[PDB]
Amino acid sequence: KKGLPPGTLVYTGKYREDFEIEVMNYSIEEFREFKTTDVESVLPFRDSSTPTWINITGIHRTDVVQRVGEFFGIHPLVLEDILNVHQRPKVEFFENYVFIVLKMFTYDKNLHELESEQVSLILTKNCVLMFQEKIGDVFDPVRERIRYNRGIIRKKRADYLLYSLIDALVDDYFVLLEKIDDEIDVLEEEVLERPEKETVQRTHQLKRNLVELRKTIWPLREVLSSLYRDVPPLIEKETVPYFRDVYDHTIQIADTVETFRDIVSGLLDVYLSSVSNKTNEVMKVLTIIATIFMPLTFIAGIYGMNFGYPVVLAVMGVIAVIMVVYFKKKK
Amino acid sequence: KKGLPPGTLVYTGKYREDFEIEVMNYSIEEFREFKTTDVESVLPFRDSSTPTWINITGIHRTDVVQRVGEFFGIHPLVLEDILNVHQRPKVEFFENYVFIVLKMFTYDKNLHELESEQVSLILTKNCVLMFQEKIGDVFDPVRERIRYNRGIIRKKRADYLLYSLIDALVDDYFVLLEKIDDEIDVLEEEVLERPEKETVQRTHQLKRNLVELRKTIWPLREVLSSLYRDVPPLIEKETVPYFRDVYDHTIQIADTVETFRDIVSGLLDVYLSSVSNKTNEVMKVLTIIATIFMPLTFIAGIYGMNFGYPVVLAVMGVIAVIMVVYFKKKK
Amino acid sequence: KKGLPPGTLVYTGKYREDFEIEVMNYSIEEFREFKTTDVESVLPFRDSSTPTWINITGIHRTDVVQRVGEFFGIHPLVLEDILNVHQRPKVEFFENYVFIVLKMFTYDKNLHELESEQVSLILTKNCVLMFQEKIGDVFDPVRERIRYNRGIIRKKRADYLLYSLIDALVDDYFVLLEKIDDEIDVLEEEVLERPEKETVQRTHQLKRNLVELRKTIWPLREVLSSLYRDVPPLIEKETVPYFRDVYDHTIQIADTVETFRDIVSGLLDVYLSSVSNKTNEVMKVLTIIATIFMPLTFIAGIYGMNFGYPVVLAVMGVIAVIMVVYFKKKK
Amino acid sequence: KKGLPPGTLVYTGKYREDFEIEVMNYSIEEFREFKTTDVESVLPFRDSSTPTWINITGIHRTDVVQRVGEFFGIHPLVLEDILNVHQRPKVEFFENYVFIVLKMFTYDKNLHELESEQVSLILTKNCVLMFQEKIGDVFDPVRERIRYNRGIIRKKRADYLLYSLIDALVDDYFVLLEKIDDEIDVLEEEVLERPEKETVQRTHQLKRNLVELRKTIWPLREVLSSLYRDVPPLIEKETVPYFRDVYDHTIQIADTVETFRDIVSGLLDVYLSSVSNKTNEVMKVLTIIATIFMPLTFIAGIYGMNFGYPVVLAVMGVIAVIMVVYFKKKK
Amino acid sequence: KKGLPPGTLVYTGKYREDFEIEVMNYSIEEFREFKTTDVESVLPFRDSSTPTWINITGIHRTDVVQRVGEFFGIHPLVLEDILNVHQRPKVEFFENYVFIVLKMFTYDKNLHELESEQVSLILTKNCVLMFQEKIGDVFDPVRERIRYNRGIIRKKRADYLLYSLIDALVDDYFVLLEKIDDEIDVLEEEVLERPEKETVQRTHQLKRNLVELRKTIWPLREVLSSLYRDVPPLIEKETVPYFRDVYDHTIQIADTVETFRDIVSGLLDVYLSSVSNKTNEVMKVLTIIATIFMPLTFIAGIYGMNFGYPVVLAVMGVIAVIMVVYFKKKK
Ligand SMILES: [Ca+2]
Ligand SMILES: [Ca+2]
Ligand SMILES: [Ca+2]
Ligand SMILES: [Ca+2]
Ligand SMILES: [Ca+2]
Ligand SMILES: [Ca+2]
Ligand SMILES: [Ca+2]
Ligand SMILES: [Ca+2]
Ligand SMILES: [Ca+2]
Ligand SMILES: [Ca+2]
Ligand SMILES: [Ca+2]
Ligand SMILES: [Ca+2]
Ligand SMILES: [Ca+2]
């Protein structure tokens, strides 16, 4: 739905069940993790000269974001955007912090429909502050790769941490495409070799979903494009050439999606031709068994007049052959 | 209709019933409001060092605009545009004043048709001069948010006032889209599960209305794009990063509209396929009940010749099965 | 047709009936007007330090243009373009003169067809030299607005005179669009509620005419775009911000035309669906009155065998109801 | 076909019949012309301080081009491009010479098919070296305009000579368009008023040919665009403003072609609608003469039962009117 | 499939059968060749001041690439891209080495389906390091042109070697297009003159394959575009103007592909019209032989009533002519 105030703090999303603030402060050497539901127990991490990750799951608490935002020096309107989930993904560069809004998807296979949660990211000094609206994410491997010190996460700084969550979120889209490639694959057979009923409505659902998809990658692609040209906190030849290979991913997604929305585009045209081909066969059979049985039931019509038996049957049986011969141009 | 003079002051709109000049002069502390129908009782507000809002409802009085425009130093041709409602939304930057033309819509639900009133805005010093052609608007909350000193309107200057009316007008489009999303939603079912008559003409009305819509957002989007790059009176880091949030909105509108005009685009193609699928079933039934009843009425045709009863009925009843079996490739 | 010389002076147009040289020399204070058919009686106006308008109606006289062009210092090839009417509208900037080619249209309502005359304009010092191929134009109001000293025409210079003829020519297109909006309006009803014969050929005529139109606005739009960026003789803040409000017009035209060529584009698709809907009804009626009258004429077929009367009529009349009931899924 | 060496001199074209080297050396005062089939008798023209035109007709002699190219200092790979006719038109600028590749067409009217010969041009000092693969060209008027000293060809230099052959080649395309405008004109009637058989395959031939065309103007347009921005040997205000009026032509071609490939694009859609309109009439007639003659042959079916004459004929003749009346909604 | 680690070395391809490291070190004077399956026996070639070509066939050995990459100073993530075959072709420029990823195709004629192997190229000093996933390639002529010292390969440096493999790989695409031009050619006849069954599914396969194709040339075209603008190791006027004539090729491919995906695009529209033309003929025949034999079997229906012989046959035979005459508007 919509708002009508001047720039307040309303939450438009519809996930009012969960609230769980997780934090992962780490150095080149160490880390902890906890799940406090207290607001204040995370504010002292602003000055921690070591990479923190203050994940605030459950945005519906406008009051929680209001406090954290007033403390971290976050602008009043850039908080509103965190709460307003009906927004195109963007990157906002500021004097202190980099602000990113992203959306991650869930495709219900079978029940052809996709659902969208909006994740906000604020990068400031050594804090990648996060905002989810519901419990559960695709950021499970990244926190696990900090947990069992796997790879080059602990070794590197705090801005690199952002370019690890963003890899994890973009990587998820590769799953969605995989589900849809395998979707099309089937709902395409359903047009060649299954000309039934709700195959059409299943096809229109796909275009609908693909448009819905497209108009959330094409912007998310621009985020990593705009996150590439500029960047204040970057550590040039460390974190920049890294996400070149996430902005590379962000392209392949919105390139794959443009393939799907180009195959599915001309799929209903396959149907209409496949169907008009069937309504040729049926049409044809009707015209045959009415050019052998409509001429003959006319002969056997006159000879019911009230005013050689094998002379009429011979001349009927010969016409039913001057017919099935003439119908060798048509078969 | 059209004009043929050199740059005079003709009103092309067709709303000749209302005339009501409302003013809202306000400071950091106070305001008044009145509804004078006198022209002169608003001219002394040009020098009021406090944010005024001189709303002139009912443009049809060419004489009223002529006077106010001659007083405020407004160019002769930029007044003509205020009266000529058949014009693409634009922003005109000048030495003294910023000139903006906008259009706001009304979608008659049921009676599938949309109507357009054109609102002009002139920003000069501490005056946001307004021009409506009919009584009633979506600027009710903004004047109410000044009225009961809600939010940061009174606190800020006069150029910010403009970027509050413009938020209010752009926000209205979110209602129109909501009405059309919920429109498509229904007039799409009407193609999957209701293949009737005036469903087609209702679909063409939508494309017509969407084109009509599109070609008034895409320019209105450019207004807030061009109102972003430049700006003389702006108060940089106060009013500029505000309407970035509104030019952000202006995008999402013309992005949502591009979704609608991409779903509806390939909707008549759903119909034509759904219909050619029905004219397969009907076509098929005709070809069956004419390949069991046209062969048999031929047998019972010869035996009306004037020249075992269960031998003919057995051989007819067997053929009416060599048929309903052969029709298991087709069902 | 075509030429094959090196850059001579051939007239490709097909209007060989009229020749009438009109001139309107004017100052801040006075003017005259005459219709001499003599070539030489207009050449002394080259040095007249007061705005002249040397309209040469009837270009077919290659000799007339040859003389005037040799006198006014006009390049040999830029004269050829004046005579060669089969050319895209352009603006040519030179060391002395600005050269503009424009086309103005005539839409024969009813006889769905549009016709094109090409008007050339050369602006040099205080002379806007004109070239029409046939008598009669849309420049009647402009010469009348000089005649009865209406508006700011006499007051201003000679380059402004150009940006008054060009307003008058561009303004004409607003009439053409008005005729075509009202055309579509009707030839659209002719697809919803009149599925006849030459409705299709009338629709294809429109796309043809719209393409023909489009590819003469899109360049004419670029003329006033290119006439905006540069300009040697301009009188900056006098004549420049004037035609901004003609290049504004030039946009709205090629924006309106892009609406028409987007409604008409998907209009034949309305037809094909409306028609395939009719060939469903007809198709359906045929399948009904052949599943009540083909089964029953089979019963009344056996009982014509030569080898209770209300027992057969009751069982026929019951089947003709087990049918009209089963046909409540289909109505 | 294709090659597999490193940059040798293979001729891919299929015109192995002709070989005829023509030369036209000329000054401000005189010229000669000859048709030597000897290679060496043209090499001394490299230093002739007067405009030469060394036309080498019949490229299939790889050896001839190899020698001339080794003498004139032409790069090894830029010769390959002269022999390889399956290439997009381009302009190659070099330290000494300008290299241009062009294609000129032949449209077999009736036998709907177009054929392509590739002409190469090398401009060096006072030599416009030419390369044709077959005898005969559209360069007949240009050599004739040198021959009888017509126009400003002899008067001007050698780089201007190039911009005379190129005018002659581009001008040819105006003939092709003329043949296709007049083609469409007919093969469009063939869709409104001739719904036959191979009208469809004739329409697809046109799109095929238009795509084939388009993708040889759009590059040839870029040649004269790129031949406009730069140019080393140009003689600025002599030869440059000349071919501006050939790059102007090059536009109108690829603009006309974009009209054709926009009319023909939606022409098969005219057909499909015109045809589905006929398969309405036919469909309709079938449903009538089976709702007057299928109900009545049922009445006259019962009265053939073996178990007032104008009472049955009156009630049959009345139903055959309760029918032809009900069929006034449908006619 | 997909990965979930931080940037390790997983091989996504599915060709786990071959492993064969071939090397071709050469100077202006000599070369050797061998097929060692040992990893270490190729590492000393890093410093060989003479052009080496270290082809590593069979990427599935992650360990082999890991070692060679750690030795040659190759970044950890740019190795991952060598193993991850599901990636868009790109060129990566670095401080030491140029990194290129390319894909080469195999089109199974008949079994309408195309298969893709990914070839990686790393250019460093005098080493063009290669990475194939399966045995066999189109690089047979290039190694043969080194082998029997053909052309200018041995004569030139090591960066030129890259622009010989890349010519060989791009040249292969000319074969694919040749197979598809000849494919369309046939599967187009199959729409004009063969309106059968799986012609539709064969057409959709083509669009599918063409999209699949297009979205691997359009990037491969950009590789040679980006490999043209920049280049650190280039030897300017030696290796640069060479591959201009490969980036020229890279264009013609993605221009030819855009022709195919523009002919095939409107091919199903040929079918649907060709078919709706047949379902006119069939439809028509049915309506004839039911307007001569449905009226007459009505006459011979009344005269079976139980309540001049050549008077009825004359009046039936005359109506069967008032019919076949009326059907001269329809034939
Ligand atoms: Ca708001
Ligand atoms: Ca005007
Ligand atoms: Ca916002
Ligand atoms: Ca279509
Ligand atoms: Ca010419
Ligand atoms: Ca006349
Ligand atoms: Ca205006
Ligand atoms: Ca009978
Ligand atoms: Ca080659
Ligand atoms: Ca080449
Ligand atoms: Ca010209
Ligand atoms: Ca990853
Ligand atoms: Ca990568």
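Numbers in chain B track Swiss-Prot; the residues on display, in order, are 9-315, 326-349.
Header says: X-ray crystallography, 3.7 Å.
Cβ atoms here come from the backbone N, Cα and C positions, even for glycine.
For the mutagenesis experiment B:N288 to L, the note given by Swiss-Prot reads: Abolishes Co(2+) uptake. Taking a C-beta cut-off of under 8 Å and a sequence gap of six or more, B:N288 (mutagenesis position) has no contacts in its own chain.
Every protein chain shown contributes to the tally, and the Cβ of B:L294 (mutagenesis position) ends up with 23 other Cβ atoms within 10 Å. For the mutagenesis experiment B:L294 to A or V, the note given by Swiss-Prot reads: Increases ion transport by suppression of an obstruction in the transmembrane ion permeation pathway.
One mutagenesis experiment named in Swiss-Prot is B:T299 to S, and its note says Abolishes Co(2+) uptake. Take the CB of B:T299 (mutagenesis position) and look out to 10 A: across all protein chains shown you find 22 other CB atoms.
Cβ neighbour count for B:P303 (mutagenesis position): 19 (other Cβ atoms within 10 Å of its Cβ, all protein chains included). According to its DSSP assignment, B:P303 (mutagenesis position) is coil. For B:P303 to A, G or I, Swiss-Prot lists a mutagenesis experiment annotated as follows: Increases ion transport by suppression of a kink in the transmembrane ion permeation pathway.
If you take the C-beta of B:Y311 (mutagenesis position) and look for same-chain residues 6 or more apart in sequence within under 8 angstroms, you find B:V330. Swiss-Prot documents B:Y311 to F as a published mutagenesis change and attaches the note No effect on pentamerization. No effect on ion transport.
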Applying a CB distance under 8 A toward chain C to the mutagenesis positions B:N288, B:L294, B:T299, B:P303, B:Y311 yields B:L294, B:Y311
B:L294 (mutagenesis position) falls, by DSSP collapsed to helix, strand or coil, into helix
Spanning 10 missing residues, the endpoints are B:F315 and B:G326. What is the Cα distance in Å? 18
Could you find out if DSSP has B:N288 (mutagenesis position) as helix, strand or coil? helix
Expressed in Å to no decimal places, the gap between the Cα atoms of B:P303 (mutagenesis position) and B:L294 (mutagenesis position) is 14
